[PDB]
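Q: Okay, here's the structure, questions in a sec.
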Amino acid sequence: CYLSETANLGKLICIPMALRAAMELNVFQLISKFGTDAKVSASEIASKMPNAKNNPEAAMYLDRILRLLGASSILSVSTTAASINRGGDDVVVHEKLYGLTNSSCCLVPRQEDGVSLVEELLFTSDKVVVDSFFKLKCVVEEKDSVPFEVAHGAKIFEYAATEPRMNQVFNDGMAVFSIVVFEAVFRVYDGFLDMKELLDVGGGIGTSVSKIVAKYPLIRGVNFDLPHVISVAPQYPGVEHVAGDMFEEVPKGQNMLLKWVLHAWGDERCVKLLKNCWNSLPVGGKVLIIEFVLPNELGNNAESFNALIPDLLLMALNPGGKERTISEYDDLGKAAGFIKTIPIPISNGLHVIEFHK
Amino acid sequence: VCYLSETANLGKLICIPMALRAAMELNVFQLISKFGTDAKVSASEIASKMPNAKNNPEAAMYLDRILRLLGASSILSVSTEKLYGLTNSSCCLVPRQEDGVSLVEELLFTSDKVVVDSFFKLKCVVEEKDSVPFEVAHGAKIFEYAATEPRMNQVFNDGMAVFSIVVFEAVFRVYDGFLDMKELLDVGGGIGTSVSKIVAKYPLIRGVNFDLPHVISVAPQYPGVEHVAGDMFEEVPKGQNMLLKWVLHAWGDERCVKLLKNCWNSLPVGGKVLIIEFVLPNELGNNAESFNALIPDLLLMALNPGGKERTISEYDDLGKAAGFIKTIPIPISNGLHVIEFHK
Ligand SMILES: Nc1ncnc2c1ncn2[C@@H]1O[C@H](CSCC[C@H](N)C(=O)O)[C@@H](O)[C@H]1O
Ligand SMILES: Nc1ncnc2c1ncn2[C@@H]1O[C@H](CSCC[C@H](N)C(=O)O)[C@@H](O)[C@H]1O
Ligand SMILES: COc1cc2c(cc1O)[C@@H]1Cc3ccc(OC)c(O)c3CN1CC2
Ligand SMILES: COc1cc2c(cc1O)[C@@H]1Cc3ccc(OC)c(O)c3CN1CC2
């Protein structure tokens, strides 16, 4: 009935915004620091927040966020015999205990290097992205509209050159997610072993090629991106930075990488970029495409959602952006002069697709 | 645990509500329903009924990319261009053929930019004593903002009013307590839709709708309803019986007791005030009664100082502090209650 569906439909905006607040308050890392199978109250978690130390009501407000995440199965919820038993019939215990789940373990920065899914999820729920989603209907109603352009007056990469906060949130979301994806690549794919040089075309701040050279130290690494990205990139061992425009000229390189680049652009733009890569490669060279591939038949699984999530984001964020099937990627490479397409499944829809010159 | 499994579970959370808002603004669910409520239809068939899309060759392919995410999330059925059909959830997004009622107006209010911009400041309520996320985002409190922002005033007022109609249809199936009333004052009654529906069912009730000037001045004329403007914290008009629906949950304990004492002073011996709210259950889980309370609990935490959902015991404590001497809680549906306070 209506008053069943109010719950199913009304929770949809609330859950992601409660999740974002919990990430910004460092809830998941604070729970982790109590140990392996920890179950801790809102007051114990708030005790570890110096910013809350003069707010008597902090824990009761925090509990209101955490109990929604518990109902949604993002946190586990429990109590103790002492809480049920010690106060007597006239005392009410309002505070339950919260623990991590398989999903919230992926929101804890790792002890060794700080990696997790936090930075990418803070980008996809950033106000710059949500404001673009508020204009999503314009793609259906208006020929050649782009929601990001309706919201902001500029396209995304040009906007990043003028807005240093957005530039940082985007660049860090790509870089930390990159580390997670390359750990999965290196478990399955052996095509880097024989290389002597790798050029990362649209390589962001250089994190991806930094990880490739760390694993394969005989590779000379080159990172190529727009001026406003290269100006903020760190110095990485074994990585040379190059600034420019991939649609005008790609540097010469023995092999090339395009990760999370083709999915932002329409077919003509993709073929133009791939022809620029072909001209700058030697005979025998290859370019590697790394993307979440759209399955031939969609269903209820991680591989399907891993493509549908960025398909909706790129529809909002850039003209022509979309996720593609194996056959659609093959068609782009073939149109640009490449041969011997080799699609390599990695994990949950993530592929390496090799294009040979 | 695998990072590249959990990317799917966590990354869809922001995407689903924003796809749902676009589909409601494009009237997708009503367009499917006009082929027949059991119909299965393609993105191109749906787009052919949107005059705004008629010079956009690419409209159906973009529409399909929105609808296939909703089909993967149980809001639409998908079958083999794929064909889309309604579900139990999306039938509640079709304006009724009889009167245009659905959940659309309330769902467009709780995902409105004014509300989402408040949720961007939600962490401030934990860190900073006495902060309110809406105030941090907008520079004024919500009812003051509505007085200077006509678009927001309309979205809020219409969300409350259309939701009110489906709530009172549930109330009238279970609760008989309006019979033999001769007069009812709706305190904080919005644009008056609630008291209009009570007088339609109980034609001997003289209905009075009471709210702030910026709400009353935009309210429609309803048969059997008189509108009065004022400030409920300063004084409430005399009335034989009163209603407080979705009012107490916006305010802290001291403000609630002040308002309830104003109501007590303006009631006769033998009068009652009715509280209508979604009541917080004693145990929370993955079920409609739990989420019906947790959704507005999170919204009012963001939107107004002191606002929160309450248990039956906590409502009783407020009525007793204001002088009321008999509390009768009446379950209606999925956590919604009528709670009578007797003078
Ligand atoms: N014309 C252009 N020339 C070079 N880089 C460009 C470009 N237009 C966009 N880009 C870059 O394309 C990248 C897309 S995001 C992906 C970054 C990285 N390859 C990763 O997988 O993490 C951004 O860093 C962006 O600045
Ligand atoms: N000081 C005050 N005096 C009277 N109305 C007030 C008020 N402060 C807030 N309100 C009103 O309280 C209402 C809360 S929203 C609920 C409206 C209606 N009772 C329903 O259930 O649909 C709004 O219409 C708002 O304008
Ligand atoms: C499965 O969940 C996700 C998967 C992916 C992304 C975000 C998710 O949450 C991001 C989103 C995104 C947005 C804009 C981009 O360029 C403008 C961009 O390259 C990417 C990369 N993709 C990689 C795939
Ligand atoms: C179960 O889903 C929902 C339940 C409820 C609301 C919205 C939902 O989506 C709205 C949200 C809301 C926000 C602000 C208010 O005053 C400032 C207000 O009275 C209400 C009313 N409540 C009624 C209960």
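Following Swiss-Prot, chain A residues are numbered 34-390, in order.
Per deposition record, X-ray crystallography, 1.2 Å.
Including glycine, each Cβ sits where the backbone N, Cα and C put it.
Swiss-Prot feature annotations, pasted as is:
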ACT_SITE  A:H296  active site, proton acceptor
BINDING   A:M207, A:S211, A:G235, A:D258, A:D278, A:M279, A:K292  S-adenosyl-L-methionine binding site
MUTAGEN   A:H296 to A  Loss of enzymatic activity
Q: Just the recorded positions from A:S211, A:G235, A:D278, A:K292, A:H296 whose C-beta lies under 6 Å from any atom of ligand 1, please, or none if there are none.
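A: Near ligand 1, sequence order: A:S211, A:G235, A:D278, A:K292.
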Q: Among residues A:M207, A:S211, A:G235, A:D258, A:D278, A:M279, A:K292 annotated as binding S-adenosyl-L-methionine, what is the maximum Cα-Cα distance? Answer in Å.
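A: If we measure all Cα pairs in A:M207, A:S211, A:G235, A:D258, A:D278, A:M279, A:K292, the largest is 22 Å.
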Q: Once near-sequence residues are set aside, which residues in the chain of A:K292 (S-adenosyl-L-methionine binding site), 6 or more away, have Cβ atoms under 8 Å from its Cβ?
A: A:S211, A:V214, A:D233, A:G235, A:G236, A:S241, A:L321, A:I322, A:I323, A:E324
Q: Quick one: pull the CA-CA distance for A:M279 (S-adenosyl-L-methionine binding site) versus A:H296 (mutagenesis position), whole Å only.
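A: A:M279 (S-adenosyl-L-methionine binding site) to A:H296 (mutagenesis position), Cα-Cα distance: 15 Å.
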Q: Below 8 Å Cβ to Cβ and six or more residues apart, same chain only. Which residues does that give for A:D258 (S-adenosyl-L-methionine binding site)?
A: A:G235, A:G236, A:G237, A:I238, A:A266, A:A276
Q: Please work out the number of neighbouring Cβ atoms within 10 Å of the Cβ of A:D278 (S-adenosyl-L-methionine binding site), leaving out its own Cβ.
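A: Other Cβ atoms within 10 Å of A:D278 (S-adenosyl-L-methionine binding site): 13.
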Q: I need the CA-to-CA distance for A:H296 (mutagenesis position) versus A:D278 (S-adenosyl-L-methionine binding site), whole Å please.
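A: Checking the Cα atoms of A:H296 (mutagenesis position) and A:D278 (S-adenosyl-L-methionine binding site) gives a distance of 17 Å.
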